[PDB]
Amino acid sequence: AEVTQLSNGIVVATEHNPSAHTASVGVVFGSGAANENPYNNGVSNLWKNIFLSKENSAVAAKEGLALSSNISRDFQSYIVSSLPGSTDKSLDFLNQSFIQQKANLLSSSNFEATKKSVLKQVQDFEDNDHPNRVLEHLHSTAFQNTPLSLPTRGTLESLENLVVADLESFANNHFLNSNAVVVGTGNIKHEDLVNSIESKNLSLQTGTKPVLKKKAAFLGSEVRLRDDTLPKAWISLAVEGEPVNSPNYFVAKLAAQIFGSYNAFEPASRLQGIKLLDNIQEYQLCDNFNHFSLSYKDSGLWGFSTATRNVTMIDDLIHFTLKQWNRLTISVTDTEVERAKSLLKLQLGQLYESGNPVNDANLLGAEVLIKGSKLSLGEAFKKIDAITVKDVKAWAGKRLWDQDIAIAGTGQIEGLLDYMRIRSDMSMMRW
Amino acid sequence: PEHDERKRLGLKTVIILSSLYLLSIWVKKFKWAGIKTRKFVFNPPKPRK
C-alpha cells in the first residue's frame, strides 16, 4: 500500500498490484556499465546475454518462466517474470542461477556463442541505430575519461578481448549482496517473497563490498562522426545536468518538459504549445526532436536530441533551440511552466504507472538502492507543483546560461556549425 | 609647432594601442582554442555502398 522494505541480510523489497494478472521477481546490482573500466567494457551486457542464452531460457520455459534483463549506467538488473502463484518457481530459478550454478552457463560452447552474438549485437547498433549511437557518444565526450563515458553495451573492441575469466572478474567483485536488491512487482505480497527468501540458507562472499573509482566529471567538448552517405543528420547536445537526488531533479525535468519532443509528421505534434515550434516549422528545419534531463548518481545531462533531412539549414535548427533555452533564464512565461507541470505529470505517470511489472522492478531496484527507498507519485507531484517560475529562472541561470555544452552527431553534419558558435548561443547580448 | 603635444598624444596612442595588440592576441587564441587543439582520427570503412 506504500511499498515494503525489509532486510535480513538480503534487502527484500516489493510493490503490490491487486489488479495485475502476473508478477515478477529479480535482483538489481547497484553497479552498472559505469563501474567497469576502459578495456573490460560491455562485460555487463555480456553477463546479460548469457543469462538469456537458449540454455538457461529453455530451462525456465518448461517451468513457465520468462526472464528480463537490462544494464544501465549506475545500475544493473536481473529479473524473472511468471504467473503470481508460481512465485517460488521464480525464487528457486533465481537461486540456481546466481549461487548454485556457475560454470553451467559459463561453458566454452555457451560463452563462445553468446560473445559471438553480443558482437553482432553491437555491430548493428553503431551501424544502423544512429539516434542512440549519437546519444551514446554524447556521454563519451561530455563525460570523457570518467565512469559514465563507457557505452552500456560496450565497445566492439573491449568486447572481443573478453573471455570468461573476465565475466567473473566483474561478477565476484560487484555481484554481491551489499550491492543488490531483490524486487517483487505485480501480483504478489511482501509476506509471500520475504518468507520464501528466509526459507533458503547459504551466503555468498559475506562482508564483501564492491569497489570504487574516481567520481565522474563533465567538460565541454565535441565528437563528430560525419557520414555524407546517410540520408539524414543526427545531433544530440547538452550541459552538465542534475543527478538523481539533486535539489533540482524535478525543476530540471520540468524545463525539459517545456520544449519537449517533436515529430513533424504526426499533425498532433505540429500543434503543441511549444514556443520553439513556431520557428522550426517554417521551412521544416527538422524531422523530429526531443529533450531530456538524464540523471545519474554523480552527474547529469540536460539537453536535447534531433534528426533532420534538412542539411543546409541545420545551423538555424541548433540556433532557434539554444536561444529558446535562454528564455528559461530571462523570460519564461509562467503559463508555459503550468503546461509543463501538467505534461510532466502525464509523462512521469506512464513511466511509473505502466501495467508491466518488469519496469516497476528496475525502477524500484535502482531507486531503493541509491536513496534507500522509492518515492511515491504523490510525493513527486507535491514537488513538481511547488515549482515557481523563479524555480526555472535560477536553475537555467546556473545550469544553462553561458555554460559548456557537449555535442555529438553523424550523417550529413557538415552544416552543423562549430563549437565557438554553438557554445556562444548559450547567452544573449545585454546592456 | 604641434611638437610637444604631438609626442604627448603619440604617447597615449601607443600605450593604448600596444595594449590592444597584446589583448587582441590573447583573445584570438581563446576563440581558436577549439580548432587549434582539435584532433582527428581515421578508421577505414567496410566496402559496401
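Since chain B takes its numbers from Swiss-Prot, the residues it shows come out as 261-309.
Each residue, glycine too, has its Cβ placed from N, Cα and C.
The C-beta environment of B:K272 (mutagenesis position), restricted to residues of the same chain at least 6 apart in sequence and closer than 8 Å, is empty. For the mutagenesis experiment B:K272 to A, the note given by Swiss-Prot reads: Loss of RIP1 from the bc1 complex.
If you draw a 10 Å sphere around the CB of B:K288 (mutagenesis position), it holds 10 other CB atoms from the protein chains shown. In the three-state DSSP classification, B:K288 (mutagenesis position) falls within a helix. In Swiss-Prot, the entry for mutagenesis B:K288 to L states: Loss of CYT1 and COB from the bc1 complex; when associated with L-289 and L-296. The structure shown retains the original residue.
Listed in Swiss-Prot is the mutagenesis experiment B:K289 to L, annotated as follows: Loss of CYT1 and COB from the bc1 complex; when associated with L-288 and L-296. Taking a C-beta cut-off of under 8 Å and a sequence gap of six or more, B:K289 (mutagenesis position) has these contacts in its own chain: B:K296.
Quoted from Swiss-Prot, the note attached to the mutagenesis of B:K296 to L states: Loss of CYT1 and COB from the bc1 complex; when associated with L-288 and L-289. Reduced to three states, the DSSP call for B:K296 (mutagenesis position) is helix.
There are 9 other CB atoms within 10 A of the CB of B:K296 (mutagenesis position), with all protein chains counted.
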